[PDB]
Amino acid sequence: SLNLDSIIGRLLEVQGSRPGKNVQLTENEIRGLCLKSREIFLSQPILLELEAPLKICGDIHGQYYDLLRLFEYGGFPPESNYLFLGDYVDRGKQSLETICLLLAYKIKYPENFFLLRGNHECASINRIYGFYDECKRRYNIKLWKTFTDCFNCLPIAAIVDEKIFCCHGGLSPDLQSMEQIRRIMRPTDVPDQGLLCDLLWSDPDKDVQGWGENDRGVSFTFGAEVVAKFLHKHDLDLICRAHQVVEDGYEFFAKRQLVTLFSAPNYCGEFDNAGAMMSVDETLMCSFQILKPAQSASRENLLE
Amino acid sequence: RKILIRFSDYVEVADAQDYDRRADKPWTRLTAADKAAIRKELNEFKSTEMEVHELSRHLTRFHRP
Ligand SMILES: [Mn+2]
Ligand SMILES: [Mn+2]
């Protein structure tokens, strides 16, 4: 048995406590959140087809206190529907509470709450950028392996109302048809190259004509003309992605054909950025809600 | 081509929590031997324990030991 309502209540009760207060879930409760959410992820498409109204959120990176603040502003589930774009863990103080609340809400509201995979939701990255160490401190390495099985089953992209393409990183020179996303089978790792890598790792660059090299040591950059051609080919209006710190929490690219969202304010106490979420209403009006107070980009190959 | 979405011209702003967000950076504290041991650990985990669908086994990311 998973007492899901007890877990959620305990996760939410620290909202009135000192910042950074941990939540005392058991190992078996956390394993239950991973196993039941994994089953739900596998039962839904890898390319989600979603309908507004929806609130779309970017990286969180274990800033649990800020996640609670974001839910307070946007409305706690199920008052609003949510889509998160990945990067739930690593590079913050409370990855465990963050991912546990997200997974609990996925289980409780499986048709109203959605999580995509970011590049930190894979073993080779979150082994070193903090999540493995956090799991080891609080629980054990076996629990990190259980989270990895759950992360290996996350969906990769979403299309909202046939008009907003959502993913963590960005476009891929290998992405010619949406069927190529749908054909990816789970559980899977994130490869060091190819379509699934690029969806989680690539970045827009205004100075690139076409595709370029990415200084993270993996994947590509892509220019405004790539965005325009992709939207035209697929009859889409917007790419919504995350994966980069931006000062206002949101930042447009390519004459508002792409937006980057980033939802962790004052990222890891080193940057002066806001965190934002984008609300899409039933008429497809998009609006922003901001929580306002390089070295920030994660890289591949740190082990090599 | 006809565009359906539109953007509001007004953003809502609220004050973020005021607390110390600084976190540990364990990836800056890896000796060469530590890195070799982690590459080995990840390879053994992915080759012996981590479930991957048959059609995705070509995506599994191994590290040069
Ligand atoms: Mn990130
Ligand atoms: Mn990222």
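All positions are counted from 1 along the displayed chain.
The header says X-ray crystallography, 1.3 Å.
The backbone N, Cα and C atoms fix where each Cβ goes, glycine too.
Counting every protein chain shown, the Cβ of A:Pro45 (mutagenesis position) has 13 other Cβ atoms within 10 Å. Experimental mutagenesis at this site is recorded by Swiss-Prot as A:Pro45 to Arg (Swiss-Prot position 50), annotated: Promotes SMP complex formation.
Looking at Swiss-Prot, you'll find the mutagenesis A:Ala52 to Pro (Swiss-Prot position 57) noted as follows: No effect on SMP complex formation. When other Cβ atoms within 10 Å of the Cβ of A:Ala52 (mutagenesis position) are tallied across all protein chains shown, the result is 20.
For A:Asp59, A:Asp87, A:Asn119, A:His168, A:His243, the entry in Swiss-Prot reads Mn(2+) 2 binding site, with the evidence type experimental evidence. Look at A:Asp59 (Mn(2+) 2 binding site): DSSP puts it in a strand.
Taken from Swiss-Prot, the feature Mn(2+) 1 binding site covers A:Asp59, A:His61, A:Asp87. Cβ neighbour count for A:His61 (Mn(2+) 1 binding site): 31 (other Cβ atoms within 10 Å of its Cβ, all protein chains included).
Taken residue by residue with DSSP, A:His120 (active site, proton donor) is part of neither helix nor strand, so it is coil. Of all Cβ atoms in the protein chains displayed, 27 besides its own lie within 10 Å of the Cβ of A:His120 (active site, proton donor). Per Swiss-Prot, the feature active site, proton donor maps to A:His120.
Counting only same-chain residues at least 6 apart in sequence, none has a Cβ under 8 Å from the Cβ of A:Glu179 (mutagenesis position). A:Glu179 to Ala (Swiss-Prot position 184) appears in Swiss-Prot as a mutagenesis experiment; the accompanying note says: Promotes SMP complex formation.
Looking at Swiss-Prot, you'll find the mutagenesis A:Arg183 to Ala (Swiss-Prot position 188) noted as follows: Abolishes SMP complex formation. Taking Cβ-Cβ distances under 8 Å and a sequence separation of 6 or more, A:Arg183 (mutagenesis position) has no neighbours in its chain.
Chain B comes within the C-beta cut-off of under 8 angstroms for none of the recorded positions A:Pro45, A:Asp59, A:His243. Checking each of the binding-site residues A:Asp87, A:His168, A:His243 against A:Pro45 (mutagenesis position) by C-alpha distance, the shortest gap belongs to A:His168. With a cut-off of 6 Å between Cβ and the nearest atom of ligand 2, the mutagenesis positions A:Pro45, A:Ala52, A:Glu179, A:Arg183 reduce to an empty set. Checking Cα-Cα distances from A:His120 (active site, proton donor) against the recorded positions (A:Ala52, A:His61, A:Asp87) with a 10 Å cut-off leaves A:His61, A:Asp87, in sequence order. Taking the centre of the Cβ atoms of A:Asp59, A:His61, A:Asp87 as the Mn(2+) 1 site, the nearby residues of that chain (Cβ within 8 Å, site residues left out) are A:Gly58, A:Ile60, A:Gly62, A:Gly86, A:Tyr88, A:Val89, A:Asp90, A:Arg91, A:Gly92, A:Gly118, A:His120, A:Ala242, A:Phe262, A:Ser263, A:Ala264.
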